[PDB]
Amino acid sequence: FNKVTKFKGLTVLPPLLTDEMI
Amino acid sequence: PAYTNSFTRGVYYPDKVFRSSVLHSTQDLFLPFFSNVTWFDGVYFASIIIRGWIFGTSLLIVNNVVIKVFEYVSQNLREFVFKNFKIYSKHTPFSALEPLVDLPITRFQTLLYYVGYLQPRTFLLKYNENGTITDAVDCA
Amino acid sequence: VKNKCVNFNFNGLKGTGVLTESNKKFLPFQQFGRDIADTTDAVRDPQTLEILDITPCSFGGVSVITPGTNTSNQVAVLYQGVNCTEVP
Amino acid sequence: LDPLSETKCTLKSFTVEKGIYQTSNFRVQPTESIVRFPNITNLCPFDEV
Ligand SMILES: *[C@@H]1O[C@H](CO)[C@@H](O)[C@H](O)[C@H]1NC(C)=O
């Protein structure tokens, strides 16, 4: 989780399965 | 006509816009890095006593500082990039030149020093958090 | 005005935004700051010379959660990516 | 007229099935207007004429 790392109409929608269920 | 190389000098803040921790590539007239300069559209005039500049196709920048051109009156190493009319400057006991003043020309004279002449080029200028151009790379 | 979506015309820069006081420091010559992707993130108050940040006002997409026209006609609405304070 | 009506109009049906359907975009329109110009301290000598 450490190693791997608002705009003009471009919204990033949230992931349905939270990373605490994955 | 003694010649001295100019190493990483003649960089001037291109515009007022503040950029923080952003590398911006600007195509603008600049003195190419590592270019020989004579040592006695723009000039990176520098002086190690020196008083004023007479520039005309006329304007006399006599140094209050008796600037005169229509005429306008205003208020170790010294660097004075001049462009057509924008004057940048820095006084230092890589250094970038603030826009010291902009005033609403074919030949350069001086009265009482190294001169170099700029060309169109593209450079990558690294602004730090406090918006200071710490470094640059000539891309050619 | 501050903290209200307003039309901002600090001299030379025209934009619609929420103007808030900001902590970043512009060098004396600098007027308007800019951020990656080249947007006008901050402006310097001309009269008071303070760094006033600019943020775009709320935008998002409403979505309707329906039980099914047959099961019911009652609906719910998710306003995506907005803060409950600014919804109405 | 209503949130359900907008979903039915988007799907072009009088029946809408169970789910979440994107129908619209919400924007806060600007409340007022502001203009800020620099402290105009400078003035010139018409007074001397
Ligand atoms: C002349 O001076 C008076 C005060 O001494 C002032 O009220 C008036 O506006 C002035 N007019 C001009 C043209 O300077």
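Numbering of chain C is taken from Swiss-Prot, so the residues present carry the numbers 534-621, in order.
Keep in mind that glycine also has a Cβ here, set from the backbone N, Cα and C atoms.
Among the natural variants that Swiss-Prot reports, C:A570 to D is described with the note: In strain: Alpha/B.1.1.7. For the natural variant C:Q613 to H, Swiss-Prot gives this note: In strain: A23.1. The structure shown keeps the original residue.
Note: the Cα of C:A570 (variant position) and the Cα of C:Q613 (variant position) are spaced 24 Å from each other. Counting every protein chain shown, the Cβ of C:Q613 (variant position) has 15 other Cβ atoms within 10 Å. All protein chains included, C:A570 (variant position) registers 9 other Cβ atoms within 10 Å of its own Cβ. In the three-state DSSP assignment, the secondary structure recorded for C:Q613 (variant position) is coil. DSSP classifies C:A570 (variant position) as coil under the three-state reduction.
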